Amino acid sequence: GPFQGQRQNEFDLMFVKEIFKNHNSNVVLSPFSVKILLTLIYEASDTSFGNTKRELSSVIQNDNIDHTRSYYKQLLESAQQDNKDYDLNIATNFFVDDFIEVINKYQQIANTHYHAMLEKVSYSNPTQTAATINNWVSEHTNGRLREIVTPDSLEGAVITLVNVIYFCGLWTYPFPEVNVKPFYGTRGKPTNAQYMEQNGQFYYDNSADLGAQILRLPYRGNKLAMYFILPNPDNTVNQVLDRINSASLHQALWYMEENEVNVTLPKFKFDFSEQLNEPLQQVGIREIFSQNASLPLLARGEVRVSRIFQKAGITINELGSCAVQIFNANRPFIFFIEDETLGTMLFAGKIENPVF
């Protein structure tokens, strides 16, 4: 069933707020994947060997590196492993400059434990490099996501870390294939959306603390599930996010139990990209972007992470995400997909205007 442990999501939730605060339409990203990226710079940084460690607190596992590696390796494999019911891949890669001598063992670390690689490109040619990064993005998302950077976004870069994510998943309980109705966006008149409607047994409650309805829709495979947080009429997404912290969400999700529910949801199909450097500095991770920031365990002796990118695609429709109480989500909502056997926040997103 639903996850019964304590979600290690102090960072995850904080970071989703930063992103969501600063974006006026649909957003979709992967907290868990950002913690991988941050953990890779960490292993590359000198402070691990034996300020950056203090700032990478809620991402690094109790200052002992073998635990950090098996924690992330186990959580990556829990979600990514081959199965009948869903496909999920979390692809990650350092695009390092020709001139840099990459340490081969760092390569091995990244490959084995974090499921990531390192690959030489020449930034002297922006047009080549952008095409090599954008093609890689396609080749590890079965061409669902095809472009993540432009030559312009690689200005004066030395090392560029990219994260993408892909996910195919089938609802345990499909919606009948039928129905356009209004959607009440926060800014501007009601836009029309195509909805899907069904009634069934789902985990549900109306959170008084959060001021929102919450709905869990499981995917086939006893591992993944999509949760929806739908603000009451009297409050916005912003106001709910303020009310969300590790503990209040834990408790909101804890209170949920199986009811009959009348589920009305808007179909949507959209992806999203962002530069992590800015929203990372805002939440506290500064030291790795400073003029000192070194990568001596990644690059042979200094250099730093020029830029970091993440992109994710998501869909909901009658069959899934592939590419009586009434929970009628015809206004902006929040959503996340998690590994229900581990607590992992694999996706987190937000609907402001659903197009399909």
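Here chain A follows Swiss-Prot, giving residues 27-76, 81-208, 211-333, 339-360, 377-409 in order.
Note that Cβ sites are derived from N, Cα and C of the backbone, with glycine treated the same way.
Features of the protein shown, as given by Swiss-Prot:
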- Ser358 to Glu: 3-fold increase in peptidase CLIPB9 inhibition. Does not affect interaction with CLIPB9 (MUTAGEN)
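With 5 residues left out of the model between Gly333 and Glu339, the distance spanned by their C-alpha atoms equals 7 Å. There are 22 other CB atoms within 10 A of the CB of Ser358 (mutagenesis position), with all protein chains counted. Across the break of 4 residues that separates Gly76 from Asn81, the C-alpha atoms are 15 angstrom from each other.
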